[PDB]
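All remarks here apply to the structure that follows.
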Amino acid sequence: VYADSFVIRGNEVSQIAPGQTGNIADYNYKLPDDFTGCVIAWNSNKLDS
Amino acid sequence: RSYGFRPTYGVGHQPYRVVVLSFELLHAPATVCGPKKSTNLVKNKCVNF
């Protein structure tokens, strides 16, 4: 089981997916094309700003 | 739920178009089959009917 956690900006949350490129999908976080599993995200404005 | 077809996806996630045919070889008046021509009905002889 693989687990990882990090903090980013909201505008680059939808970019977190296979097949994406740009600000966060090429300089910060990239995933393979044959990825399997699940993706979990939530808002954390009131405790990280 | 819906699908998310996009051309940039690799082979395996692209939409495919499939048609499947169904037959049934029971005893009933035949209506559809291949191109062939009949022959005169012979009787009282050893033939390959």
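The numbers used for chain B are those of Swiss-Prot, and the residues that appear cover 493-541, in sequence.
Method of determination (from the header): electron microscopy, 3.5 Å.
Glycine too: its Cβ is placed from the backbone N, Cα and C atoms.
Sequence-distant contacts (6 or more apart, same chain, Cβ under 8 Å) of B:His519 (mutagenesis position) do not exist in this structure. Record note (Swiss-Prot) on the mutagenesis of B:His519 to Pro: Increased resistance to human covalescent sera neutralization.
In Swiss-Prot, a published natural variant is listed as B:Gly496 to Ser, annotated In strain: Omicron/BA.1. Under a cutoff of 8 A between CB atoms, and with a sequence separation of 6+ in the same chain, B:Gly496 (variant position) has no neighbours.
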